[PDB]
2 protein chains.
Amino acid sequence: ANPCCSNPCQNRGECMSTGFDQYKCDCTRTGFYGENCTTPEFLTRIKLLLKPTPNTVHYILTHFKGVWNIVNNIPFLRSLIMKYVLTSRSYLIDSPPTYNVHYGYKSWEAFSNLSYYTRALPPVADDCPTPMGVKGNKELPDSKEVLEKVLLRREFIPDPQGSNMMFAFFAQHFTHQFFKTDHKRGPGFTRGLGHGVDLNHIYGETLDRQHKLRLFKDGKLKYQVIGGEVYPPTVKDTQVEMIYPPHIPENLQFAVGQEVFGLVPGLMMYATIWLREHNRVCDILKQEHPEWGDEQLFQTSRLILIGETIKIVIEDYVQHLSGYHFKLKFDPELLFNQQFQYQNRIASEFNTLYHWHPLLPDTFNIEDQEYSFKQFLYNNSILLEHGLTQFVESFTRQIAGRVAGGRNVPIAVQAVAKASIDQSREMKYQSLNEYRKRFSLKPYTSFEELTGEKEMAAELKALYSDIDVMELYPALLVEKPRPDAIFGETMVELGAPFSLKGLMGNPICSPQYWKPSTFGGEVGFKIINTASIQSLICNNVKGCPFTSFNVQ
Amino acid sequence: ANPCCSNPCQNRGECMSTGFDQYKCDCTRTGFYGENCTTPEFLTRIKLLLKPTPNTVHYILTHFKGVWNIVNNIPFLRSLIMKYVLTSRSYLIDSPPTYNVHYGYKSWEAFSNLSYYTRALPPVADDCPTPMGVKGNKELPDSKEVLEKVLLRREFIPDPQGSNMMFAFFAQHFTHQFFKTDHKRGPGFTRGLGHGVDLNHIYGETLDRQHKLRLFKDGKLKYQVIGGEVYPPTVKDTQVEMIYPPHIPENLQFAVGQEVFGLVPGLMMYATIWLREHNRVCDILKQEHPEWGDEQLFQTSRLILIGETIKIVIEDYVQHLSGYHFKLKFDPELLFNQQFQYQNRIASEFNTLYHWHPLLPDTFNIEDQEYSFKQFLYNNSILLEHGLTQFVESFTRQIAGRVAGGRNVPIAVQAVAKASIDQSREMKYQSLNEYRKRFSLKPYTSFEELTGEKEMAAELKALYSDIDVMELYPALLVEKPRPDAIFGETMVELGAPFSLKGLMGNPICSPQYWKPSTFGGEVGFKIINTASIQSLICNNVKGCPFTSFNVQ
Ligand code: HEM
Ligand code: HEM
Ligand SMILES: *[C@@H]1O[C@H](CO)[C@@H](O[C@@H]2O[C@H](CO)[C@@H](O)[C@H](O)[C@H]2NC(C)=O)[C@H](O)[C@H]1NC(C)=O
Ligand SMILES: *[C@@H]1O[C@H](CO)[C@@H](O[C@@H]2O[C@H](CO)[C@@H](O)[C@H](O)[C@H]2NC(C)=O)[C@H](O)[C@H]1NC(C)=O
Ligand SMILES: CCCCCCCCO[C@@H]1O[C@H](CO)[C@@H](O)[C@H](O)[C@H]1O
Ligand SMILES: CCCCCCCCO[C@@H]1O[C@H](CO)[C@@H](O)[C@H](O)[C@H]1O
Ligand SMILES: CCCCCCCCO[C@@H]1O[C@H](CO)[C@@H](O)[C@H](O)[C@H]1O
Ligand SMILES: O=C(O)Cc1ccc(-c2ccccc2)c(F)c1
Ligand SMILES: O=C(O)Cc1ccc(-c2ccccc2)c(F)c1
């Protein structure tokens, strides 16, 4: 009915209905013109000749290790390149934000209401004859069957890129501060109104909660000492709400800022490390500033950890999963003479794409043990029995699963994978190819092109009929990996623009904030600018054990 | 005790304490260096030699009317100048925002908590030996006495620039969508979490309230017809909360989106004009889009009125109060190849400075009548007796009061002016000169330099002792007006940057919003781009009366 159901406008133009059966595309600044913004301006025709595909660019970034070794040690050049990844990537995100679940047209409600996840592509309207607009059958293929046929794990597939459980739980930890779906509202509503990296998962989303978590001496965060070691305080002692099953004794009900991190010892590990680090930085800042009271130590410490997180997140975490020989850099200055919006809103598709469960193994191997999922969940005594050092040691050693490539979602969390498919459809996501187009990628012309193989591809073809009706989420986990990599094209290309904007749009990266005094002077800034995963762990975990995001 | 109490750092550098008795200034990007960022870099030395003073620049803009006639008609040039006014002004604002009443250092709480008005200058620490930092006596002069000696009106002083009551109530209507102090919390807290021009004063701050004001047919806003004429609906009918005194009969309890606009007929006049406008735009959009439902008509109309409001605010209202022969322009394209932040946070000092009560006359002269304040307040039957037409006609005719120049606050609102002094102090505002410096203005060296006259200055010198201890608010209203102007240097130079950021920082001005389809196509866009106070009133008031912000 809606004449815009077919998604007729290309190249980021907007469709608009002009009477019941006619539409009109708005091609403003798209670099194109014509009824569907398909015919290019001249300046544009040149750019599309010279623009290397993402796989070409990927090849260059993951070869010529000798040339990158040299380029990484010329500050001038490293700077030039990073700056081009930042500006080129960010330009793919609409900032200020545009759509949500309920608004396929720009609207003030869409813009002002912070409870919604935003949306890189508008939803498909409710009065469209098919779920993906105009193509395909009236119903998408049974979600249970997509799951079973191409998503569930038969035999574990290790990540060829060497990603380990320190990498896997770090993703889970860090992402769970900006992915917090408000299930009472529905999917496509968020409880993280910071829309970015604010460490509410350490410090709490609300002031009331933050105050319960705080000691009010020396800027510090309450804690308890068990054995010789520092752990987070109890629910009983603090009264902060936490989600624990009823059978959990009150001495193991740990209170951290994210009410869910009790659920997996992996989370609670990072949760403990970051608590120690906040209190660590407090001791440093008190020494530099005997004149400072508790508020200032506390707030400056938080600002410091916000900094460390973005540093660690770019130069270690993204660095590792990217596979690049070029050394990525966290440097706000790169964007000070560039056009850039220091603001962010987390996008449904980003949450959707970040469901990286195939990372998880069959068993969690800590020390001499192999814990099943059943044994591991909601079981913090494991963390206590072995201790942080042994966790970091064992999780550095244990290989994680490959995400793309298909058939590596562990059965233990099949519910979770099916929900991901079902909720995508509930939120009226557009098709895989509409998302590829949106991030400057060649649509897939067949399923065997998508998967790079014959069997999963043939299964998918019997289920969806047309490639243009294939869905994003399943496509991401089934896609052909890059050679010996954990991810395919689509995952990298959608992910990177969401990721770096969330990181660089933070206000501490803005000119007026990025200066020593914001962080308690030059010794405070240094903590940010020398941050790493090794030193985060070294300074906070007994015996400075080796870690990495990578198996050795 | 705080070694930063003296505000030692100059040129926008930040003070930091390094032990109990020593401080350090961080000069990053200030264009200066040294212990107090006083000694200029070379490139800076050149700029301060070529930089005209604001009163020089004011002279050029308000003279040579023959040269401007030509410049206003060369689109190339008008664009170049307006772009320079936008970028040069905006640069004086910190965006993302920095401080509030409770935070004199950068902090995540200051940045994330949208309940606070932000703050162009840090509050004076609580352990400073004096109310301005270190200068003056332990107490500021008795506020009642400052009020009575230099602020209260003896004889009505008309504005020399011709500002009339359409102007005065327009300033009132428009600003009360972003100045909404949360008195329960304290001053320095705001109830407008939009921090800008979102027309909540028309549509309501919350969804719950907005829905009660809506008709849910053709995107329209509920209304009633009394006499022939369209007015806003009642509280009885809609259930929206309004502030009315207990003696107000239910038929006169109009429900608008801002709960206070019941208390002055002037507000309720504009309140009605915009209501009509919103519904006028709905009929137009309905005609262009018979396929459109109620939500989209309603949201698209609101986007258009956000656009009209910014257009009129720049090209008519500011235009008039500026006194420039140069014709200011609303065109978001100007900023598309510029560094600019499409976000805003309204500032205490902006709210403080915008307390323009001297505008108000001794009597409100509608038609053949002269209503006292007591007769006018909370009395909408006056609005009903005369009708919108006679309001517009009479308010176009009646001069408003001069704001600067001293002694023009009408006795009827003396409470308000004293409050204003008291709450500045309560919020720990810095002195007049620290603000002057902060906006690139020569500190006043004497009181008589400030006032331009002897008598008020003498009185001020008896009360405050030192000019560096003079307060901002009083000084704005007692300042030497520009020749035959409503305002002094300090008002214009503080106001203009806060104003143009609020206007241009709105999202509709951003590349991704500013295109016809956002506004329902080319005809929708045209409403924005041809908007003016004359046509806002012509299209919506019986008999297309002439208006202006200026007496004829
Ligand atoms: C033992 C480890 C883990 C368990 C038991 C687990 C389980 C879950 C469950 C039950 C949900 C709820 C979603 C729903 O159905 O509504 C979820 C959400 C999610 N998970 Fe996994 N997960 C694990 C590790 C991970 C890891 C390693 C990643 C890597 C990034 C990840 C990414 C996500 C994301 C992005 C969400 C969405 C969160 C939200 O919407 O708030 N989780 N996890
Ligand atoms: C008959 C006309 C008016 C009356 C009776 C009036 C009265 C007041 C009163 C009683 C307050 C509250 C102050 C406090 O809470 O301590 C106020 C606030 C204010 N007024 Fe006036 N006023 C009038 C016209 C104006 C006009 C023409 C302007 C022009 C801009 C203006 C600007 C302000 C501002 C900016 C505030 C602060 C708003 C806030 O606290 O959020 N008012 N008005
Ligand atoms: C923003 O800050 C205000 C003030 O700091 C917060 O309100 C205070 O809230 C606490 C609850 O933690 C109350 O105990 C105080 O009485 C409040 N003070 C005042 C004067 O309002 C408010 O909660 C914060 N807003 C957000 C969104 O966190
Ligand atoms: C943001 O939007 C949501 C939903 O559109 C608002 O919550 C709705 O609020 C109304 C009341 O105004 C309730 O009747 C609905 O049940 C809510 N729906 C959902 C799914 O939550 C929310 O209040 C809006 N945010 C703001 C700041 O107004
Ligand atoms: C020469 C090697 C350096 C590569 C730097 C760019 C890294 C990411 O480059 C990506 O490539 C794609 C195709 O060109 C574009 O669509 C993305 O926007 C672009 O950011
Ligand atoms: C070509 C003459 C028109 C110049 C337009 C500038 C109008 C306001 O320009 C202002 O001038 C002040 C003094 O230089 C500065 O303090 C402000 O930053 C600047 O925006
Ligand atoms: C009208 C409100 C009371 C003001 C008078 C008492 C405060 C002192 O006001 C006096 O009035 C004269 C004109 O008003 C001036 O010439 C004096 O300098 C002034 O101080
Ligand atoms: O632009 C780049 O190539 C760097 C990069 C930056 C971020 C990511 C990423 C992708 C998905 C999720 C999280 C981060 C990435 F895969 C690569
Ligand atoms: O930059 C300019 O010169 C234009 C200008 C822009 C804004 C204002 C202003 C000042 C005070 C309050 C409201 C607007 C003004 F008086 C002038």
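To match Swiss-Prot, the residue numbers of chain B are left as they are there, and the shown ones run 18-569.
Header says: X-ray crystallography, 2.8 Å.
Yeah, the Cβs are placed from backbone N, Cα and C, and that goes for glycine too.
Database features, via Swiss-Prot:
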DOMAIN    B:18-55  domain 'EGF-like'
BINDING   B:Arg106, B:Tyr341  substrate binding site
ACT_SITE  B:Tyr371  active site, for cyclooxygenase activity
MUTAGEN   B:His374 to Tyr  Impairs peroxidase and cyclooxygenase activities toward 2-arachidonoyl glycerol
BINDING   B:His374  heme b binding site
MUTAGEN   B:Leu517 to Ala, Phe, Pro or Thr  Slightly reduced activity
MUTAGEN   B:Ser565 to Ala  Decreases acetylation by SPHK1
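Swiss-Prot feature annotations superimposed on the structure.
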residue	record	DSSP (3 states)
B:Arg106	substrate binding site	helix
B:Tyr341	substrate binding site	coil
B:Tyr371	active site, for cyclooxygenase activity	coil
B:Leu517	mutagenesis position	helix
B:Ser565	mutagenesis position	coil
**OP:** Under 6 Å from ligand 2 by C-beta, which of these recorded positions make it: B:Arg106, B:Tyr341, B:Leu517, B:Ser565? Sequence order, please.
**Re:** none
Subject >> Surrounding CB atoms that lie within 10 Å of the CB of B:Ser565 (mutagenesis position), all protein chains >> reply: 16
Subject >> Shortest C-alpha distance to B:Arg106 (substrate binding site) - which of the recorded positions B:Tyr371, B:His374, B:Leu517, B:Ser565 >> reply: B:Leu517
Original post:
Which number gives the other C-beta atoms within 10 angstroms of the C-beta of B:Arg106 (substrate binding site), all protein chains shown included?
Top reply: 17
Original post:
Looking at Cβ-Cβ distances, which residues of the chain lie under 8 angstroms from the residue listed as 'active site, for cyclooxygenase activity' while being 6 or more apart from it?
Top reply: B:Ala188, B:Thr192, B:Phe196, B:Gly512
Original post:
From the Cα of B:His374 (mutagenesis position) across to the Cα of B:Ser565 (mutagenesis position), what is the distance in angstrom?
Top reply: 20
Original post:
Name the residues of the same chain, 6+ apart in sequence, whose Cβ is under 8 Å from the Cβ of B:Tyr341 (substrate binding site)?
Top reply: B:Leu78, B:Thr79, B:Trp85
Original post:
How big is the gap, in Å, between the Cα of B:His374 (mutagenesis position) and that of B:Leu517 (mutagenesis position), rounded to a whole number?
Top reply: 22
Subject >> Neighbouring C-beta atoms (10 Å sphere around the C-beta of B:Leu517 (mutagenesis position)) >> reply: 22
Original post:
Can you list which of these recorded positions (B:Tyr341, B:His374, B:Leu517) have a Cβ closer than 6 Å to ligand 6?
Top reply: none
Original post:
Within 10 Å of the Cβ of B:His374 (mutagenesis position), how many other Cβ atoms are there?
Top reply: 21
Original post:
Relative to ligand 9, which of the recorded positions B:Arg106, B:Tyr341, B:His374, B:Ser565 have a Cβ found under 6 Å from one of its atoms?
Top reply: B:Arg106
Subject >> Helix, strand and coil counts within the domain 'EGF-like' (B:18-55) (DSSP) >> reply: 0 helix, 10 strand, 28 coil
